[PDB]
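I have placed the structure first, in the form of structure tokens, so that the comments after it can refer back to it.
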Amino acid sequence: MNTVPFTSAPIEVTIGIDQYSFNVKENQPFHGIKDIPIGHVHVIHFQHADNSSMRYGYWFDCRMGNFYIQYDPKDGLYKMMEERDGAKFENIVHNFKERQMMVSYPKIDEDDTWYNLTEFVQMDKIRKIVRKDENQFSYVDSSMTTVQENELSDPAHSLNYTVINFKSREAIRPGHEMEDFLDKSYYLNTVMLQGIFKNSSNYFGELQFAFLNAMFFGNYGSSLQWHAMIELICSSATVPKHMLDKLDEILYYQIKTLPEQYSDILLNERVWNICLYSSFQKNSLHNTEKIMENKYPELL
Amino acid sequence: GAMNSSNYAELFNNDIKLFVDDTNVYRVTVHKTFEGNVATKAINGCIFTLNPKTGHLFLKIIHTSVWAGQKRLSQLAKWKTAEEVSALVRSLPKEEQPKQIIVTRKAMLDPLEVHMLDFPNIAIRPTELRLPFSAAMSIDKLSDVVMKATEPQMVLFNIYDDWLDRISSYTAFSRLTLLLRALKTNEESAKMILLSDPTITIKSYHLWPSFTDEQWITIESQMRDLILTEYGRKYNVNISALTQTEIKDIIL
Ligand SMILES: COC(=O)CSc1nnc(N)s1
Ligand SMILES: COC(=O)CSc1nnc(N)s1
């Protein structure tokens, strides 16, 4: 189990770690998060109490380095940094643990939620969507735009999700216009899976990462990407059976975890009604359809 | 975006543009089968692709063989229309290609956009105008060439005959849409109006009769009366009561 120490907490802030969150008061003696499960990516995120503008946070994997948080009073945010001195870091953590100044990652043993949300999410793939190669961790916030959003303006601060556009020459073979537009299997299987993602695991990883950025940061372009990747599968008549079953599991846990009160902004009525009730896969998402109908029957 | 009464004069400006109407592409007669079920029989159709400024009509005749062994024909018809309009654009020299294509039915937007991906600078637009182009098959010479077709065929017409020698394109278009609206509302009476007088003929190379300027005013007045008359028969309204302002809103 790994640890992300904090130098201090000089400003009042709600701190998230994965799907958990807790409030820290201004100048409270908080010095970090311990007992972080090894084996998953994680996200540590922030919303300041005095300016809920800009939720922001950091994706990281404790296997890739020793990371800590320190407030920067010039840039006005909690920054993640890497500590290269291993014995300094161990000594800092030990002292803070001895004084019990850390919150414990509060995982119930029965609980597979975080695994189920990050099953296909890899740090190496995150770092290609979020380009800042001098760090092993990746910053995301509420306002960052996607490459596609920018084509329709600072390229270094963009979310380089894979561009999906149903009315594009990439999606539509010359001479197969009607076929490819009404059945997106070509675009899904040849262009995206075989061509760009190489396999369904990478596709699902990007899908899951897009959902998590939408949920945790209210990142609108991430929400667009999550829905586009769902719609591309649902609108394909030919999808490997293992992908459909896995998608049903992925979406089920996403819908299960979504705050009930954020459904209006995080869920696109058109996409979900189309995917669950009109699409080729309308009958392939049993778990997802059942939780959506019991939890968000208004949307449908 | 969409084309309406606010931007109506844009139809007669110098940017090459075409209307596309797909109403008459997929045409059927519905009939009973020997077993007492219902079946359709397709008949030849056409795409109505019109330049509003010049009157040039690209009439692509849709022969019933294009439907053979196909499913979901009303859906296919939209994509076939889009395919044929795209092929027409590609067949035109660059200086003749449209800058805009206006579809009369919004269901044509996605099929045509997808077929025109190679032409990102050609705007595909809907219209809020209710245009009577479905009545094209009430023009005898157009109906004749469509029904007689034994294979796919493109036939070129000027739907304004020689009117542009004497009137603007705005006035020609207004005269065309009033003729077509009348033919659409009461075909029999409209054709009666257009041919009642045997001394006025249709030139071999024209679609409509050779009316003088004054005869056109009489004809256009008779067409407005027909559309008014039918409007009254429809809703059970005493049209005699109606004022001139009241008549102006109804005619379109
Ligand atoms: C007789 O040819 C021209 O006037 C070319 S300019 C133009 N044609 N069509 C339009 N809609 S604008
Ligand atoms: C009913 O819609 C119209 O545009 C009628 S006005 C008109 N027709 N013919 C002319 N010469 S002016």
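Numbering starts at 1 and runs along the chain as it is shown here.
According to its header, the structure was obtained by X-ray crystallography, 1.5 Å.
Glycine residues also receive a Cβ, built from the backbone N, Cα and C atoms like all the rest.
According to Swiss-Prot, the mutagenesis experiment B:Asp21 to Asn (Swiss-Prot position 1853) carries the following note: Reduced growth at 30 degrees Celsius. Strongly reduced growth at 16 degrees Celsius. Of all Cβ atoms in the protein chains displayed, 23 besides its own lie within 10 Å of the Cβ of B:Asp21 (mutagenesis position).
Experimental mutagenesis at this site is recorded by Swiss-Prot as B:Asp22 to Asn (Swiss-Prot position 1854), annotated: Reduced growth at 30 degrees Celsius. Strongly reduced growth at 16 degrees Celsius. The 10 Å shell around the Cβ of B:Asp22 (mutagenesis position) contains 28 further Cβ atoms across the protein chains shown.
Following the DSSP three-state reduction, the secondary structure of B:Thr23 (mutagenesis position) is coil. According to Swiss-Prot, the experimentally introduced change B:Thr23 to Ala (Swiss-Prot position 1855) is described as follows: Reduced growth at 30 degrees Celsius. Strongly reduced growth at 16 degrees Celsius.
Reduced to three states, the DSSP call for B:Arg105 (mutagenesis position) is coil. For B:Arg105 (mutagenesis position), the same-chain residues 6+ apart in sequence whose C-beta sits under 8 angstroms from its C-beta are B:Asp21, B:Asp22, B:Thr23. The note that Swiss-Prot attaches to the published mutagenesis B:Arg105 to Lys (Swiss-Prot position 1937) is: Severely impaired growth. Reduced growth at 30 degrees Celsius. Strongly reduced growth at 16 degrees Celsius.
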